[PDB]
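Enquirer: Here's a structure for you.
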Amino acid sequence: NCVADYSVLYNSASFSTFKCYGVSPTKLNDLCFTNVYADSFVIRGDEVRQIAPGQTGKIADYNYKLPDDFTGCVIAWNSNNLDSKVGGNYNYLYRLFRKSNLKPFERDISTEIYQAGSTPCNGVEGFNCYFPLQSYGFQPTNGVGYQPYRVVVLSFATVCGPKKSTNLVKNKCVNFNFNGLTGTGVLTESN
Amino acid sequence: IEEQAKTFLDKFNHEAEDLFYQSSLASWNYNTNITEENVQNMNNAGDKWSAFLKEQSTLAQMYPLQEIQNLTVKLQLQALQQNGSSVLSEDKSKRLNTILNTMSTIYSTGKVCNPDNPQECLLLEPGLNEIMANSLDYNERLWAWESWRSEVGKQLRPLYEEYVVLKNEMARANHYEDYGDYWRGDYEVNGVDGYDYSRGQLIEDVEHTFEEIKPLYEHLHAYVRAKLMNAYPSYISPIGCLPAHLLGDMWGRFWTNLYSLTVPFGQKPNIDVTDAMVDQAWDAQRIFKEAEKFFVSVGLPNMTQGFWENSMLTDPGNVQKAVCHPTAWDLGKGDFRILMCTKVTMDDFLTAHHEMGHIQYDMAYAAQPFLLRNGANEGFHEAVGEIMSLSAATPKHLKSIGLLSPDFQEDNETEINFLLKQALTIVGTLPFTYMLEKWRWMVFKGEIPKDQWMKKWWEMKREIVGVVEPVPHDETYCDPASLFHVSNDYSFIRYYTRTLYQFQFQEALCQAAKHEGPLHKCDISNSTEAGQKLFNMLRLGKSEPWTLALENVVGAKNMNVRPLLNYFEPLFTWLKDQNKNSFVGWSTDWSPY
Ligand SMILES: *[C@@H]1O[C@H](CO)[C@@H](O[C@@H]2O[C@H](CO)[C@@H](O)[C@H](O)[C@H]2NC(C)=O)[C@H](O)[C@H]1NC(C)=O
Ligand SMILES: *[C@@H]1O[C@H](CO)[C@@H](O[C@@H]2O[C@H](CO)[C@@H](O)[C@H](O)[C@H]2NC(C)=O)[C@H](O)[C@H]1NC(C)=O
Ligand SMILES: *[C@@H]1O[C@H](CO)[C@@H](O[C@@H]2O[C@H](CO)[C@@H](O)[C@H](O)[C@H]2NC(C)=O)[C@H](O)[C@H]1NC(C)=O
Ligand SMILES: *[C@@H]1O[C@H](CO)[C@@H](O[C@@H]2O[C@H](CO)[C@@H](O)[C@H](O)[C@H]2NC(C)=O)[C@H](O)[C@H]1NC(C)=O
């Protein structure tokens, strides 16, 4: 139920990646849908390579999935000055293990001990069984691939684009359009 | 079952790369800014790292290693499941720790006194090694040499006699028959189909290459003896072994410092570019960008940025307490940095390539597991730095980088003056580098018994090295223990292996580049396929064996000494021309006493 100038994000050079997978971005001023949903979080740079349609590995299998058929894009930027810390930052979490690789947009915000092979376990989580939640450790002096990046996902009727207007010429023969209508003539001020 | 080991080692690798970072970063901060708070910090960080590694290792010991199919997780389990210590009884463990600190403190703190004035004494490196590197007074060299052995080496004899026992109990309790077989175990390869390599196989293969080197060393020994008779007249025979106190340091480890006594044609200026560096007013920043240019030129990626801010390349305008010893640091988390404090000298211009050549390998295997981010053997890890320093030292590189004039001429006599300085350094150490490990391997197994330890040493000095005791010795001495690698408990054999791999790497990349002349002239500046052949070994870490990685660099599945020999054929041709009138090799019966 609002206008959405994607053209600002597309033009702004602050982003380390701005990449589209169900749409080509300049058309977003014309393309429209019922909703758009924004997902937002912080990740290691080399692992941002796992955030696309149909990919595999630690994020792609065990955080959240974009489908191969993802109707949308993906943006990301440097966050070193904010999200890394001198003593390290550990506020960010990830669950490393889970039986069955996740489904499209699926969320497993639950945790129990993962466990492997034929063996019973009740907490403890040293041998054969491990607690799958872990923290990150973002530190400013990391290599560029281990530094923190802010990431936003967009999955793409009410959310239209900025349908901009021309200047208006009066008392001249003109090929006009107003709202969802068209016409040609001389536009004179009426009473 | 393998998923238990896999997801154990996934948790281990995700934890270890953080705990090692906060440990090694505190270690970095201490070495670059020394304070007691930084010491107490980096020690309690190292405590928490070590406590994690051992507390995980007791779990790594429960996984059955024969139930593992994939090589790269078997290699990671075996590297975490190792026991090493704790095999010993707790009192024998503390006793071994006490002995290692005792041999370390005796070597590092040991004083040698002057018999003419006992109020003056010398530590090892300041003054006492300065005599051995730069004095020509035979009687002062002999005093420093025998007083080190009798005043400090004799203290280490009765400690080395107990260290060998406790290390052998540790090795046996790890199921290795002796502690030398434990050390050889680095090079061991199994289950990779034909690429396999036995712990024992190094023992014969090192001797099978060393018996190709001997003719080059026998003409170098004859040449150096014929020279040293002019430096030390009446003391040296034209056919004898060389007296050990005359060999350029406290042990005779390298002949490199004999050059002023042994030089071919010293009227030709042995080439330097320190003048060109100060005339172009180069600083550390320029030196290191002119170093980086070689790597991006051959076909490698430029530095991880934060390298430049977080590295220390020079001394701080503050009167800082820091170690200026040039060191390449990997901290984990992709954090690469050098700690040094450079001065405008061509030695540091080459050392910028030497240390950056460590970082460029540490970057290529950064995709590997933490347990596997190491050289394919302990010879690879230094040889891969030196093949950069070799190329940067060439006159073709030095004119192309703007460090020599376009009208300057190189000549044969400049080649021979350089190559002999290389030979005294590179080749002359190899009899000792083989002999010290042969003696120690035969001591750990008891092939040399505790009533013939020193008797067999001086037989091997005379037979293998052509070097003779300045004065007779007995089993109250330990002349091996008079050295750092024997007193501070370090395996020495890596230096023999690195001295083959260095030239095997170089000549393969020089053939890949199609170099037109002698191997010591080879430059890989503005190549590309030399960087491609280098890279395919660089990105494996430990995950593939050195016997597989060598055939991608060199084209050989094993070590070969040929390439080192080739590097010296121009000099050997001349050494065979200089000593036609002389006796060559040595008598083991002859002695200076
Ligand atoms: C076990 O070995 C296999 C191959 O021997 C490895 O399989 C590769 O795994 C990566 C992802 O980690 C894939 O991109 C490759 O396509 C796989 N290769 C093949 C031919 O299947 C596997 O990674 C090894 N196990 C572990 C834990 O590393
Ligand atoms: C490591 O040392 C231990 C002795 O402390 C060796 O014996 C193991 O003992 C533990 C109990 O403390 C058992 O759980 C293991 O099963 C024993 N060894 C095994 C796995 O057979 C053990 O053999 C040593 N491990 C190595 C590397 O050989
Ligand atoms: C360096 O090259 C010169 C030039 O060939 C060598 O001088 C020759 O030496 C041989 C052997 O004594 C003589 O037969 C020639 O007549 C010499 N040529 C000239 C032009 O003088 C010189 O020996 C070489 N030096 C070394 C160390 O190899
Ligand atoms: C190897 O690379 C260097 C550096 O890129 C080359 O140096 C350039 O040489 C040209 C021709 O003389 C000059 O116009 C440039 O100014 C030089 N570059 C710099 C940064 O000074 C060198 O010529 C190359 N050599 C070979 C044989 O490929």
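Since chain A takes its numbers from Swiss-Prot, the residues it shows come out as 360-515, 522-556.
Using the three backbone atoms N, Cα and C, a Cβ is placed for every residue, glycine included.
Pulled the feature table from Swiss-Prot, pasting it below:
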VARIANT   A:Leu368 to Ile  In strain: Omicron/XBB.1.5, Omicron/EG.5.1
VARIANT   A:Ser373 to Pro  In strain: Omicron/BA.1, Omicron/BA.2, Omicron/BA.2.12.1, Omicron/BA.2.75, Omicron/BA.4, Omicron/BA.5, Omicron/BQ.1.1, Omicron/XBB.1.5, Omicron/EG.5.1
VARIANT   A:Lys444 to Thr  In strain: Omicron/BQ.1.1
VARIANT   A:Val445 to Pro  In strain: Omicron/XBB.1.5, Omicron/EG.5.1
VARIANT   A:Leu452 to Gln  In strain: Omicron/BA.2.12.1
VARIANT   A:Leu452 to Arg  In strain: Delta/B.1.617.2, Epsilon/B.1.427/B.1.429, Kappa/B.1.617.1, Lambda/C.37, 19B/501Y, Omicron/BA.4, Omicron/BA.5, Omicron/BQ.1.1; Contributes to cellular immunity evasion and increases infectivity
VARIANT   A:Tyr453 to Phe  In strain: B.1.1.298
VARIANT   A:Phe456 to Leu  In strain: Omicron/EG.5.1
VARIANT   A:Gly496 to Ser  In strain: Omicron/BA.1
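Just tell me what is around each of these and how deep it sits.
Expert: A:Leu368 (variant position) carries a helical DSSP state (H, G or I). Counting only same-chain residues at least 6 apart in sequence, those with a Cβ under 8 Å from the Cβ of A:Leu368 (variant position) are A:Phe374, A:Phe377, A:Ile434.
Contacts of A:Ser373 (variant position) defined by a Cβ separation under 8 A and a same-chain sequence distance of 6+ are given as A:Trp436, in order along the sequence.
A:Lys444 (variant position) falls within neither a helix nor a strand when secondary structure is assigned with DSSP, and so counts as coil.
Listed in sequence order, A:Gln498, A:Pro499 are the same-chain residues six or more apart from A:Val445 (variant position) with CB atoms under 8 A from its CB.
Here A:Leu452 (variant position) comes close to A:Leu492, A:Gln493, A:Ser494, A:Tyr495: these same-chain residues lie at least six apart in sequence, with C-beta atoms under 8 angstroms from its C-beta.
Around the Cβ of A:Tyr453 (variant position), 18 further Cβ atoms fall within 10 Å across all displayed protein chains.
The DSSP secondary structure for A:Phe456 (variant position) is coil.
According to its DSSP assignment, A:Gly496 (variant position) is coil.
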Enquirer: What is the number of other Cβ atoms found within 10 Å of the Cβ of A:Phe456 (variant position)?
Expert: 20
Enquirer: Cα-Cα, whole number of Å: A:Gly496 (variant position) versus A:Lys444 (variant position)?
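Expert: Taking the Cα atoms only, A:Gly496 (variant position) lies 9 Å from A:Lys444 (variant position).
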Enquirer: Can you tell me how far the Cα of A:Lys444 (variant position) sits from the Cα of A:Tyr453 (variant position), in Å?
Expert: 18
Enquirer: Would you kindly determine which variant positions in the set A:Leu368, A:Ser373, A:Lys444, A:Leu452, A:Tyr453, A:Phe456 have their Cβ under 8 angstroms from any Cβ of chain B, listing them in sequence order or replying 'none'?
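Expert: The answer, in sequence order, is A:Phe456.
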Enquirer: Once the DSSP letters are reduced so that anything not helix or strand counts as coil, what is A:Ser373 (variant position)?
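Expert: For A:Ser373 (variant position) - judged by DSSP and reduced to three states - the answer is coil.
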